[PDB]
Amino acid sequence: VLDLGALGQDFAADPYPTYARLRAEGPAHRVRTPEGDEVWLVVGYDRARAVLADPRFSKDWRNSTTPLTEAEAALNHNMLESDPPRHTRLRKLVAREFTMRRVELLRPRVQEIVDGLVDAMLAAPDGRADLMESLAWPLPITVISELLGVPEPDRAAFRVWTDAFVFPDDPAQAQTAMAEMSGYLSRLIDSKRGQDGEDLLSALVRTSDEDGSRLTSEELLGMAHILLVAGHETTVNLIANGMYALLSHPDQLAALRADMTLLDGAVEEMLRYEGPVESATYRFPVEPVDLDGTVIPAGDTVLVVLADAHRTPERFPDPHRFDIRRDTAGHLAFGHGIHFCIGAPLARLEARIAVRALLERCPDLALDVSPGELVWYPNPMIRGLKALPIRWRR
Ligand code: HEM
């Protein structure tokens, strides 16, 4: 068993080599996460892709031998942690709210939000700021919060809770954060009841109250939680990671600035090259599964290392090169199969508007920190930065 925690920040900063060595030996490996969790890592583009859509790997905890704490159990009734027929019903309930068609209608508002955030950031007295604090975090939380009716003054709280989840300074920290959030969400849900809010949460509350068969009280909390959390944490990191890749690759940045029609393709490469989801969410084999000779017992935790699939030479030639014009068709940054990120259209909209706004309004935009000064999350599931200092005055 490889102890990833023993590799320290060197692993967090650059985990790809480790993932590659493992892929060379086999598709599945038992590892010890920095958090102390003993789990399985599935590496290799082909294998990764197959497992993601393989019904033998359930996402329903009833098939997991790992116990759910009280706090975790309260939020566990969501589409992501479910298999059909439950998953099918939960997702269909809100699928229409997130199609590209619907999401496109949000462009004017997303533009407003970005414009305002950029206006505030560029007013910095010394032409310096942290992109994470000034844009990466604020944008996604604002968008999903307006959709789900989370009052603006309560938004800063999710960042605190997210930090407690991502890089918990203590196991209990994560749990306390989950209980707080769960309580906040239940109260918010309550405050919506009876009122005629036009936001999605209010709509969901109504649906739940009118027909508990379509959405039980527990599935209601589960939905509020997954949509709000998955609704911004990864987007925040895509924006920061992507802008970091771009600004740290002079020729790619110059290429994009020279032909902004390459913007959409650049965002795709950011997803492929430095996607926010290093490893997919927990999967549990219903029955023992044999992967090219290795047998993962039923009930064990399995993480499909998307980060490694994206560095597989066979699918992405010269994988370590950040190439905005590269062919990225079929990458797994948004997953694969029935769980394919329901927020992909929205994420792409947010990321594209943010990156375009920074380039078009900040011609002298540059990094204001050195690689060694950057702090990456050790969690094998999250690829992200603690902060991203930038400047725009040469
Ligand atoms: C650029 C950022 C994004 C990335 C890379 C991302 C990535 C992913 C991935 C890889 C999965 C599936 C993981 C697995 O199979 O275990 C997923 C699921 C999900 N994501 Fe995202 N996501 C992003 C943005 C969003 C946004 C904006 C929302 C907001 C609606 C969202 C909502 C969800 C939900 C609700 C699921 C569950 C889908 C299901 O189980 O059917 N995601 N996301």
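Numbers in chain A track Swiss-Prot; the residues on display, in order, are 14-407.
Yeah, the Cβs are placed from backbone N, Cα and C, and that goes for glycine too.
Per Swiss-Prot, these features apply:
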- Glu94, 187-191, 238-246: substrate binding site (BINDING)
- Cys354: heme binding site (BINDING)
- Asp50 to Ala: Mildly reduces activity with YC-17 and narbomycin (MUTAGEN)
- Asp50 to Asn: Increases affinity for narbomycin and YC-17. Mildly increases activity YC-17 and narbomycin (MUTAGEN)
- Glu85 to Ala: Strongly reduces activity with narbomycin, but has only minor effect on activity with YC-17. Loss of activity with YC-17 and narbomycin; when associated with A-94 (MUTAGEN)
- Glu85 to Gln: Reduces affinity for narbomycin and YC-17. Strongly reduces activity with narbomycin and YC-17 (MUTAGEN)
- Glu94 to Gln: Strongly reduces affinity for narbomycin and YC-17. Strongly reduces activity with narbomycin and YC-17 (MUTAGEN)
- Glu94 to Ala: Strongly reduces activity with YC-17, but has only minor effect on activity with narbomycin. Loss of activity with YC-17 and narbomycin; when associated with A-85 (MUTAGEN)
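The structure, with features from Swiss-Prot marked on it.
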| residue | record | Cβ contacts under 8 Å, 6 or more apart |
| --- | --- | --- |
| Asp50 | mutagenesis position | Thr314 |
| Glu94 | mutagenesis position | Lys72, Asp73, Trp74, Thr294, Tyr295 |
| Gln188 | substrate binding site | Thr82, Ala84, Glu85 |
| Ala190 | substrate binding site | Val173, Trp174, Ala177, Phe178, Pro181 |
| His238 | substrate binding site | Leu88, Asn91, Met194, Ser195, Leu198 |
| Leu240 | substrate binding site | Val107, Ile157, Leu161, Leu213 |
| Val242 | substrate binding site | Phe171, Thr175 |
| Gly244 | substrate binding site | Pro153, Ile157, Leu160, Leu161, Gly356 |
| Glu246 | substrate binding site | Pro153, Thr175, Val179, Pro289, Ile395 |
| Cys354 | heme binding site | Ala243, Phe347, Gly348, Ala360 |
Please check each of the recorded positions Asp50, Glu85, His238, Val242, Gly244 and report the ones with a CB atom less than 6 Å from an atom of ligand 1, ordered along the sequence. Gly244
Could you tell me which three-state DSSP class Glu85 (mutagenesis position) falls into? helix
So for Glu85 (mutagenesis position), how many other CB atoms are inside 10 Å of its CB? 17
Please classify the secondary structure at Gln188 (substrate binding site) using three-state DSSP. helix
